[PDB]
Amino acid sequence: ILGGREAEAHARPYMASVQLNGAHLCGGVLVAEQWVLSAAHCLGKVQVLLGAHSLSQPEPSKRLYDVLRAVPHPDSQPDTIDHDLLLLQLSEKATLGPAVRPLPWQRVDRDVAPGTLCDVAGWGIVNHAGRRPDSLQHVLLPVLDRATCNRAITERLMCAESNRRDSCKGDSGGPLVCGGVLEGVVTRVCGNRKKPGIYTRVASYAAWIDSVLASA
Ligand SMILES: NCc1cccc(Nc2n[nH]c3ncnc(Nc4cccc(O)c4)c23)c1
């Protein structure tokens, strides 16, 4: 996250670090006891760290989970920006507590009103030099209407302003949360107002997400 602040420890209990060979790779969001939503482009040994604030310091809620299954969206492809969702099934149901709690997601397929303030969090890089934070960062960003944002922004995507405050490398797959509801997933440039952050609209994929979770 560029232009943000250290988050209050465990105030976003849905927040997940998707890890590759023991290191933070991507953000993710806990959406059921056994399921984490992230970005297909993120995907070697894949695990998910729940209940974390700091990557390095002991916390009673920190737990690392193995991934039984990785389910990219059928239409996802390495070339395109479209359909960039990934569902990760954990090795077991996560232990829920004050610091680990699924986030409900939007299933009514309608845009977030432009100008709405949404919260984006992650352990992605905090400056253009690639400095990686130890602790979770966040920032509030206003939604940008699709017309202004537009060529490439389809009805399955949405934009948020990137004027100094922005998501960046390592924040991919993390949640865009508007009024306590998951609305987007972070999917490029950072901190440049001319290139808004692009986010996948979870409501466009409601049927696919239900269908995968319903295979329990
Ligand atoms: N702001 C939208 C957004 C969302 C998610 C990820 C991203 N960026 C990136 N995703 N992957 C990346 N691999 C390498 N570099 C990247 N950006 C970068 C790195 C150093 C300096 C700088 O100004 C920008 C990114 C950007």
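Numbers run from 1 along the shown chain.
Per the header of the entry, the method used was X-ray crystallography, 2.2 Å.
Positions of Cβ are set from backbone N, Cα and C atoms, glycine also.
Swiss-Prot lists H41 (among others) with the feature active site, charge relay system. The 10 Å shell around the Cβ of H41 (active site, charge relay system) contains 18 further Cβ atoms across the protein chains shown. A helical conformation is recorded for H41 (active site, charge relay system) in the three-state DSSP classification.
Cβ neighbour count for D84 (active site, charge relay system): 26 (other Cβ atoms within 10 Å of its Cβ, all protein chains included). According to Swiss-Prot, the active site, charge relay system annotation covers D84 (among others).
Swiss-Prot gives this note for the published mutagenesis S172 to A (Swiss-Prot position 208): Abolished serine endopeptidase activity. Of all Cβ atoms in the protein chains displayed, 24 besides its own lie within 10 Å of the Cβ of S172 (mutagenesis position).
Under DSSP, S172 (mutagenesis position) is assigned to coil, being neither helix nor strand in the three-state scheme. Positions annotated as active site, charge relay system by Swiss-Prot: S172 (among others).
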## Note on the structure
One should report the C-alpha separation between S172 (mutagenesis position) and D84 (active site, charge relay system), rounded to whole angstrom, as 10
### Task
Report, in whole Å, the straight Cα-to-Cα distance of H41 (active site, charge relay system) from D84 (active site, charge relay system).
7
